[PDB]
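Visitor: One structure follows; several queries about it will come next.
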4 protein chains.
Amino acid sequence: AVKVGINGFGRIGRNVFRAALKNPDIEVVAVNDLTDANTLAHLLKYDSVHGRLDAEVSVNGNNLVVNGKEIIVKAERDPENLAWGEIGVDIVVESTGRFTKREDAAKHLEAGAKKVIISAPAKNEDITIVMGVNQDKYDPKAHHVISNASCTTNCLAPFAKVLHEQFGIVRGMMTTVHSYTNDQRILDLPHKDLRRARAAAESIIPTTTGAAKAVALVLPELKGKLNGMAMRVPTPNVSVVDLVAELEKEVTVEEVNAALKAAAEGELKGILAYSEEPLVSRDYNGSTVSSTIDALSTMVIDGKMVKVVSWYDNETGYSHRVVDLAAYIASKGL
Amino acid sequence: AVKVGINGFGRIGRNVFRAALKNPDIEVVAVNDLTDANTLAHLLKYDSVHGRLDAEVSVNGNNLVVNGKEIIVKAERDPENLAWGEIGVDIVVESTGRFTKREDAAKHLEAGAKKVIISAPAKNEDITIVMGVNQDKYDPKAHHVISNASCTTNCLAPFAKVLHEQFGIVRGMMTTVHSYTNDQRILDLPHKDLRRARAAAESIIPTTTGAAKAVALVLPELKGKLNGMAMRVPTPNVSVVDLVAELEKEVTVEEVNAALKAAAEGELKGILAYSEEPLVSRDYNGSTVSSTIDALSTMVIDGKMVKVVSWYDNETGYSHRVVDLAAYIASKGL
Amino acid sequence: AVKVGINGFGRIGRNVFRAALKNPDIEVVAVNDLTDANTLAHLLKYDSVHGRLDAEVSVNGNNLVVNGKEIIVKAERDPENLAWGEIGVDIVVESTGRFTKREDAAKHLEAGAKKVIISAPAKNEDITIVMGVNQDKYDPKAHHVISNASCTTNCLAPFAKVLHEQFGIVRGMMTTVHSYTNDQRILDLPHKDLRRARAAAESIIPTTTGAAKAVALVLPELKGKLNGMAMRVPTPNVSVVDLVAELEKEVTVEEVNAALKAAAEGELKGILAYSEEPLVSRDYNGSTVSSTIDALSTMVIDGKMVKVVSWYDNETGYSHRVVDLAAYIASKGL
Amino acid sequence: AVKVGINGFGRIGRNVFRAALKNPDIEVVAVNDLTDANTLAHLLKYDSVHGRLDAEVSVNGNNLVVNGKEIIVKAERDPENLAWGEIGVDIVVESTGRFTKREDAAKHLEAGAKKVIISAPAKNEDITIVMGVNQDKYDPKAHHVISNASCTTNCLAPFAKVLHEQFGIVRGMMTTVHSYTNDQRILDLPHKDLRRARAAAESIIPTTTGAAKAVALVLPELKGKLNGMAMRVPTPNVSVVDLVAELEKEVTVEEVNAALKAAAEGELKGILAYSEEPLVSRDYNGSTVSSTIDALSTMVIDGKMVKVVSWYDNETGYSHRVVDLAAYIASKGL
Ligand SMILES: NC(=O)c1ccc[n+]([C@@H]2O[C@H](COP(=O)([O-])OP(=O)(O)OC[C@H]3O[C@@H](n4cnc5c(N)ncnc54)[C@H](O)[C@@H]3O)[C@@H](O)[C@H]2O)c1
Ligand SMILES: NC(=O)c1ccc[n+]([C@@H]2O[C@H](COP(=O)([O-])OP(=O)(O)OC[C@H]3O[C@@H](n4cnc5c(N)ncnc54)[C@H](O)[C@@H]3O)[C@@H](O)[C@H]2O)c1
Ligand SMILES: NC(=O)c1ccc[n+]([C@@H]2O[C@H](COP(=O)([O-])OP(=O)(O)OC[C@H]3O[C@@H](n4cnc5c(N)ncnc54)[C@H](O)[C@@H]3O)[C@@H](O)[C@H]2O)c1
Ligand SMILES: NC(=O)c1ccc[n+]([C@@H]2O[C@H](COP(=O)([O-])OP(=O)(O)OC[C@H]3O[C@@H](n4cnc5c(N)ncnc54)[C@H](O)[C@@H]3O)[C@@H](O)[C@H]2O)c1
Ligand SMILES: *C(=O)[C@H](O)COP(=O)(O)O
Ligand SMILES: *C(=O)[C@H](O)COP(=O)(O)O
Ligand SMILES: *C(=O)[C@H](O)COP(=O)(O)O
Ligand SMILES: *C(=O)[C@H](O)COP(=O)(O)O
């Protein structure tokens, strides 16, 4: 397996770690955060959203011990001091949320890693990948700093791919009704985004999203054809994309759902899923797919305007994609 | 002026009562529910959403006393037994949520009332009205069982009117991210709507919105041109409509927002409002308008697809409209 | 082994059903509620608190099919019409919340069952049992309508037993900070308890606890020595008892905790548990014990006043006790 | 009258500012935080808990303008750089949460202020005051760095004073069921307190409190006689103290409530209030008193063990007390 290091052992870092435990291709050997092993161990064992960790965790000296394997714990605020190379770490998952610009993410490379996966939309990255959509575009020689995009983009892109390929998207707009995250605030505090400054668990909070425009990074044909926003709400995990699009081909609900179902069971199995059950957000807590079509919500007007709704566990699905992307990158040679 | 009776002194019944206290053209003289005066008085005084009633409330026998005015309290499950005529009640607000079918609502008329306003989409009603949109259609001789539509329809219809008149709507789809209501469930209990059966405060819950297609009742030109859904979320009040529409005329964001702002300050003042502030749902708690455009959220693609977002206090705005409709009906003669 | 019927397939009914699937001495063969099989199947499959049912569920006609076993579905509002005897049901779990009075619960016996377990404090029941505390008081010949007490009493009685036996309780008072339940209201609606009338997910709500005084039913020596209250809060499951008691013997924190830990590992293992971890309510979601001491919270003043805090999953722990009680009753002969 | 500066314009800082608008003895002339005027103005204008500020707010340069009065906005992380003296600020309310140790709070004095009120329990402070309890212990010459204690201590101390004086407290233990605060975490993140690290809006979270022991600072007679804890829950504001105490004198519920009511209507009017209404936390949102006895919850066992429950708006009541303490200090001479 490829040795992985996780920088920022938080909601995404720990979920990636948990996903990695059940992946034979990658091995997490070290984590970095801003605290001590005791604290990281406690957070890893008991999760308010995902429950008790299905593993034995303990602390040995300054390190974590998980299922008998020692995981080195670092506490370096500056990634340049990480010394990844010294411990054979080849891939670093950059999940602090502070180092989304290449010049920052690349510090892991200076520290000895060979690749960095930024767990968020990035700036100046070598390439942005959405698994199931454009991983074939990854180039092992040219791309060292790779963004895995956002959880919303990972939800929308796979079914946008399907709609576009099968019926052609003329233009479309989305809204994601999205669980709150740690980028928000408990009770009205300063934030660059005056909406995200407001009490997260008390309101429906509109916030801008680059997700629909970011679909263009992975589906160039859709450049300038999409836009949308988010509405953060008082749930702690699980989100849902609501896309309204104008199509080129005339369609029925049955045809749209049938195409989506086909892709889910075929080419996009494990990435896109399809449900005809009348479910609610809690039901998708722990879902590892990127996107699950809520088939009951599909509607069409004039055979040209379609609404497609798709669920995603914003922490889990995206983290499993990070793990898939790391395994994929390792498979192309390091 | 006009004597009003409120059947179902709940979220809408009590909010209507509060709105009526401000209206000199109406007088609420009686309320009916399924409990005693002491309980209704306690509920009216202390509200979890709206705070403490700014008025003196007490109980005298089987009646409420509000600012020295006695309000008769009835506890008749069957509206046939209401004897509204005996106490001079001319207009009954039917807000129990159980009597939206004319067969049931009309019992108030048999019991002596002259008019009934159903506080929800109805079946077999004489007419459905949205203030600011089609009150002109009301006929005092022909219409005695009148629906005030839904809170979502009251939010959407006023700005849909504007968009259609100014640019023409080809087709459009909406989603309302909506606060939970008493039609939902605390913890997974049977419900005819399997989504609404689920714990209200724990999930994002896709479900129905009365606004889907009902806008056509008040804007016939939009028949078959709109559809949509709701997403019930863990907030106790305030909701927001998100409409994505294809327009006939080419527009810019500036033009859409300018038309909306013009209507808000003009023809639709008091019904439609316009905000350029980056607010959140809690900020609209207590808002009496039907619809407030969140101008910052307006977006356009190809000058033809537009997204317009509008806030509404689902309890307050709608209840103030019920009061406006009652005063309007009274003004055309009883 | 023993055929069981569940009357009221709700939070407790379904949780009991899940617990029974693990017990080989029990077989649930029928459930009754107020809806159709399709609805009960959907509720059993997807739970907002406990997640997806770890079993295969389908519907065949008017029945549920769970792991290939058919479970009969009834929809009889009046228990007299249940005909339990016709299907060989020996033990009925009465979990509707409506039939806690013997006059009502006993109808199941008239309908052919041999025993009824009321899932709540009861009136005129033959006996009230708390497993681990007084099951030996059960008499197979004399007792046919049995109450399993409340979830709070099941939490408090086991450790009160320990404290009293080891140090002697002079008097004590409790408060349970308790998750909201279906007996509450979504948004301010009439309730005989004016506090429980108020929006459940919006407030800390003082109210009643069945555990106040009921511990005396199972620990007669404590008659008149305890009292207390509940504080319902905005969490959907998991509660915590906070007991402050004056003891007869002088003690230290260490001694109290040591006795509690001893009982947990000994005589009360599986009923009472002991934790030295700094956990929070979500961590106990799914806990099957009746009571888990939060050892870190133990404190003493003057060697005589002690505070003991204990967690309980109010749905799960209690439901597992209902199953234990059913197996116990069956073991003494039907 | 006295010019005040607020360091840390957050939940307490802004609430203090609002309370000061209603006080003729002090004038807030400057505020310091870590952001720009535009952000502080937006936060002051729209509050998720307390609603819209009923005042005209605007920004002029780097300052706030409230009802035409300019409030200077600073953004100095290090209080040494505050230059309070230059603007005539005599009293600084230290509400950042970072400077509770005298050595840090005293930096405001080095910067030119004459007095500092730390809005929290402090270390090495000159004196700790609870209004209504020991303000007469304040010495204008000797005490420059003063703590206003915690919100919980402000709730408990006033009624503990009454119980002790009237009946004598032998010993007692408290739990405050308390709204979450900004010291907590949105989704499981590192925190020195492993319970406070956990998702604030998802659980009941036990946490240690120095509040009951801190009562001794203001009621020396109660040294070593009290202790207790907190349970943080998913409400955004309002908390409740639950005290269980052994008394010296034999009492009845009636007598305890009568003494509490007497103190509320007499010596402690404005500080301690008394309610016989069955209210819930939301009803106390905006309450300016320090403590409101929930008279219905009072209970006694053996005439010696009493439970007294008291409400408090943890943001508002405490902030009004800060303002009272600032006016009091100004009244003794600066
Ligand atoms: N939460 C989600 O749904 C989600 C989904 C997809 C992607 N993302 C992205 O993933 C990233 C992290 O998100 P999160 O939700 O896990 O955040 P988080 O705040 O929960 O975790 C961040 C972690 O990084 C640590 N940290 C912060 N700065 C550090 C630094 N200088 N060096 C070492 N450790 C540091 C923190 O202590 C914390 O444990 C962000 O870029 C976010 O946009 C989040
Ligand atoms: N809550 C909202 O956002 C909202 C907005 C607009 C319209 N509406 C509609 O208004 C109606 C009332 O909604 P609500 O949210 O106020 O519901 P609610 O449940 O809060 O209140 C209805 C009230 O009617 C009483 N009631 C029930 N059956 C009755 C009967 N047989 N006789 C007399 N009283 C009876 C109840 O005791 C309760 O106080 C529903 O039709 C609803 O769709 C709701
Ligand atoms: N939820 C808890 O924490 C808890 C814990 C211990 C005990 N209890 C007790 O158990 C009982 C059930 O509580 P719950 O929380 O599961 O309630 P619930 O409302 O969730 O479920 C009760 C179920 O009974 C059904 N029902 C109602 N009346 C019926 C009737 N006439 N015939 C057949 N079915 C009927 C409902 O449809 C529902 O499915 C109550 O006595 C409660 O006090 C509750
Ligand atoms: N929230 C409550 O119920 C409550 C009640 C009583 C006392 N307190 C105490 O008051 C204090 C503040 O609590 P809060 O809830 O208002 O906190 P908060 O986090 O909401 O606000 C603190 C404010 O201080 C600012 N700040 C942080 N560091 C600063 C610095 N170095 N210089 C200037 N500004 C800085 C922040 O940006 C924020 O606006 C803490 O000591 C707290 O314990 C809180
Ligand atoms: C997912 O990556 C994150 O939690 C939410 O942000 P979006 O930009 O909506 O994906
Ligand atoms: C408003 O009337 C109700 O709360 C919401 O339902 P819609 O059907 O979305 O109006
Ligand atoms: C448990 O049986 C129920 O949920 C809570 O009520 P208590 O009476 O506090 O047990
Ligand atoms: C009040 O000061 C703060 O919000 C809560 O902490 P306590 O220590 O309970 O006062």
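Sequence positions for chain C are given in Swiss-Prot numbering; the residues included correspond to 2-335, in order.
According to its header, this structure was worked out by X-ray crystallography, 1.8 Å.
Here the Cβ of each residue, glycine as well, is placed from N, Cα and C on the backbone.
From Swiss-Prot, for reference:
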- C:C152: active site, nucleophile (ACT_SITE)
- C:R12, C:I13, C:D34, C:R78, C:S120, C:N183, C:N315: NAD(+) binding site (BINDING)
- C:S151, C:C152, C:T153, C:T182, C:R197, C:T210, C:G211, C:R233: D-glyceraldehyde 3-phosphate binding site (BINDING)
- C:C152 to A: Loss of dehydrogenase activity (MUTAGEN)
- C:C152 to S: Possesses a low residual dehydrogenase activity (MUTAGEN)
- C:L190 to A: In mutant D32G-S, a strong alteration of the affinity for NAD is observed; when associated with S-191. In mutant B-S, the recognition of NAD is slightly affected; when associated with 35-T--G-37 and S-191 (MUTAGEN)
- C:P191 to S: In mutant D32G-S, a strong alteration of the affinity for NAD is observed; when associated with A-190. In mutant B-S, the recognition of NAD is slightly affected; when associated with 35-T--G-37 and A-190 (MUTAGEN)
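I'm curious about the neighbourhood of these features; can you describe it?
Guide: Listed in sequence order, C:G211, C:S240, C:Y313, C:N315, C:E316, C:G318, C:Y319 are the same-chain residues six or more apart from C:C152 (mutagenesis position) with CB atoms under 8 A from its CB. According to its DSSP assignment, C:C152 (mutagenesis position) is helical.
The Cβ of C:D34 (NAD(+) binding site) has C:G9, C:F10, C:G11, C:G14, C:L41, C:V74, C:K75, C:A76 as same-chain neighbours under 8 Å, each 6 or more residues away in sequence.
Annotation note: C:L190 (mutagenesis position) sits in a coil segment as assigned by DSSP.
The Cβ of C:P191 (mutagenesis position) has 17 other Cβ atoms within 10 Å, all protein chains considered.
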Visitor: Out of C:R12, C:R78, C:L190, give those recorded positions positioned within 10 angstroms of C:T182 (D-glyceraldehyde 3-phosphate binding site), comparing C-alpha atoms, in sequence order.
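Guide: Checking Cα-Cα distances against C:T182 (D-glyceraldehyde 3-phosphate binding site), the recorded positions within 10 Å turn out to be C:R12.
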Visitor: Below 8 Å Cβ to Cβ and six or more residues apart, same chain only. Which residues does that give for C:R233 (D-glyceraldehyde 3-phosphate binding site)?
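Guide: Looking at Cβ-Cβ distances below 8 Å from C:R233 (D-glyceraldehyde 3-phosphate binding site), excluding near sequence neighbours, one finds C:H179, C:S180, C:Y181, C:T182, C:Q185, C:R196, C:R197, C:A201, C:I205, C:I206, C:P207, C:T208.
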Visitor: If proximity means a C-beta under 8 angstroms from chain B, which of C:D34, C:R78, C:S120, C:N183, C:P191 count? These are the recorded positions.
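Guide: Only C:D34, C:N183, C:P191 pass the 8 Å Cβ test.
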Visitor: Max Cα-Cα distance in Å among C:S151, C:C152, C:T153, C:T182, C:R197, C:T210, C:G211, C:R233, the residues listed as binding D-glyceraldehyde 3-phosphate?
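Guide: With C:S151, C:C152, C:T153, C:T182, C:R197, C:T210, C:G211, C:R233 as the binding residues for D-glyceraldehyde 3-phosphate, the largest Cα distance is 18 Å.
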Visitor: For C:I13 (NAD(+) binding site), name the DSSP secondary structure in the helix/strand/coil scheme.
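Guide: Helix, per DSSP.
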Visitor: What is the interatomic distance between the Cα atoms of C:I13 (NAD(+) binding site) and C:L190 (mutagenesis position), given in whole Å?
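Guide: The Cα atom of C:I13 (NAD(+) binding site) is 24 Å away from the Cα atom of C:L190 (mutagenesis position).
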Visitor: What Cα-Cα separation, expressed in whole Å, is found between C:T210 (D-glyceraldehyde 3-phosphate binding site) and C:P191 (mutagenesis position)?
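Guide: Here the two Cα atoms are 20 Å apart.
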Visitor: Minimum Cβ neighbour count within 10 Å among the recorded positions C:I13, C:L190: which residue?
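Guide: It is C:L190 that, of the recorded positions C:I13, C:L190, has the fewest other Cβ atoms within 10 Å.
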Visitor: If you draw a 10 Å sphere on the Cβ of C:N315 (NAD(+) binding site), how many other Cβ atoms land inside?
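Guide: So the Cβ neighbour count for C:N315 (NAD(+) binding site) comes to 25.
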Visitor: In angstrom units, rounded to an integer, how far apart are the Cα atoms of C:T153 (D-glyceraldehyde 3-phosphate binding site) and C:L190 (mutagenesis position)?
Guide: 25
Visitor: So which of the binding-site residues is most packed in, judged by how many other Cβ atoms lie within 10 Å of its Cβ, out of C:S120, C:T153, C:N183?
Guide: C:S120
Visitor: Cα-Cα separation of C:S151 (D-glyceraldehyde 3-phosphate binding site) and C:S120 (NAD(+) binding site), in Å?
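Guide: It is 7 Å, counting Cα to Cα.
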Visitor: On a simple 10 Å Cβ count over all chains shown, which one of the binding-site residues C:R78, C:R197 is most densely packed?
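Guide: That would be C:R197, with the highest Cβ count within 10 Å.
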